[PDB]
Amino acid sequence: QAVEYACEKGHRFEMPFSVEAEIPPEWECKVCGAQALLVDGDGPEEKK
């Protein structure tokens, strides 16, 4: 149960969210510096 974000740097990272939340389709890249697109955001974090 973790959300997965992928930055335009090419890196993917997971962050803790609510599994009953509407996971934001994009988030700031905590890894390197970019806008990271949320992947598999069906609803639950690790729904996929």
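Just so it is clear, chain A uses Swiss-Prot numbers, and the residues here are 28-75, in order.
Recorded method is solution NMR.
Any Cβ shown, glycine's included, is placed from N, Cα and C.
When secondary structure is read from DSSP and collapsed to three states, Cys59 (mutagenesis position) falls in the coil class. Neighbour density for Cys59 (mutagenesis position): within 10 A of its CB lie 12 other CB atoms from the protein chains shown. Per Swiss-Prot, the feature Zn(2+) binding site maps to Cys34, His38, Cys56, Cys59.
In the three-state DSSP assignment, the secondary structure recorded for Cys34 (mutagenesis position) is strand. Every protein chain considered, the tally of other Cβ atoms within 10 Å of the Cβ of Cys34 (mutagenesis position) stands at 19. Quoting Swiss-Prot on the mutagenesis of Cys34 to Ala: Colonies remain small.
Looking at Swiss-Prot, the entry for mutagenesis of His38 to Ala says: Restores wild-type size colonies. Under a cutoff of 8 A between CB atoms, and with a sequence separation of 6+ in the same chain, the neighbours of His38 (mutagenesis position) are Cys56, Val58, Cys59.
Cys56 (mutagenesis position) counts 18 other C-beta atoms within 10 Å of its own C-beta, drawing on all protein chains shown. Here the residue is the original one, but Swiss-Prot notes a mutagenesis experiment at this spot, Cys56 to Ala: Colonies remain small.
Under mutagenesis, Swiss-Prot gives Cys59 to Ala with this note: Colonies remain small.
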